[PDB]
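These notes concern the structure reproduced below.
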Amino acid sequence: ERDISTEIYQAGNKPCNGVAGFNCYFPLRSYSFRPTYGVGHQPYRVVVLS
Amino acid sequence: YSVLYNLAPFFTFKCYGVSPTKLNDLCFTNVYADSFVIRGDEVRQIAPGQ
């Protein structure tokens, strides 16, 4: 199953929508890739056949 | 970690290996704490490899 909804993580005890701060987190994070990175962190392409 | 977590004037609490909000169930054999005070501009420098 797949998830796309972009809702701010209200991981606190306060009704927080906000933008950023304590217990008010944007769930998405960005991969960063550059050739200077060592082996084990360069991107890998994955295909799964079912 | 609950008293540390619920300490209000914390601004930045960024982890790099595991989830930072459920440390109660996670147990470690060691805890290393290092302290200093730096400029605001280089606050982002605490990430490894800077």
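In chain A, numbers come from Swiss-Prot; the residues present are 465-514, in order.
Quick reminder: no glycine exception, Cβ is built from N, Cα and C everywhere.
Around the Cβ of A:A475 (mutagenesis position), a 10 Å sphere holds 15 further Cβ atoms from the protein chains shown. Where Swiss-Prot documents A:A475 to V as a mutagenesis experiment, the accompanying text is: Increased resistance to neutralizing antibodies.
Counting Cβ atoms from all protein chains shown, A:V483 (mutagenesis position) has 8 others lying within 10 Å of its own Cβ. According to DSSP, A:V483 (mutagenesis position) is assigned to coil rather than to any helix or strand. What Swiss-Prot says about the mutagenesis result for A:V483 to A is this: Increased resistance to neutralizing antibodies.
Every protein chain shown contributes to the tally, and the Cβ of A:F486 (variant position) ends up with 19 other Cβ atoms within 10 Å. One entry in Swiss-Prot concerns the natural variant A:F486 to V. Its note says: In strain: Omicron/BA.4, Omicron/BA.5, Omicron/BQ.1.1.
Here Swiss-Prot notes a natural variant, A:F486 to P, with the remark: In strain: Omicron/XBB.1.5, Omicron/EG.5.1.
One mutagenesis experiment named in Swiss-Prot is A:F490 to L, and its note says Increased resistance to neutralizing antibodies and human covalescent sera neutralization. Under a cutoff of 8 A between CB atoms, and with a sequence separation of 6+ in the same chain, the neighbours of A:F490 (mutagenesis position) are A:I472, A:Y473, A:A484.
Classification of A:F490 (mutagenesis position) by DSSP places it in coil, neither helical nor stranded. Annotation of the natural variant A:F490 to S in Swiss-Prot: In strain: Lambda/C.37, Omicron/BQ.1.1, Omicron/XBB.1.5, Omicron/EG.5.1; the original residue is retained in the structure shown.
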Of A:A475, A:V483, A:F486, A:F490, chain B-adjacent recorded positions (C-beta under 8 angstroms): A:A475, A:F486
Cα separation, A:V483 (mutagenesis position) to A:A475 (mutagenesis position) (Å, whole number): 13
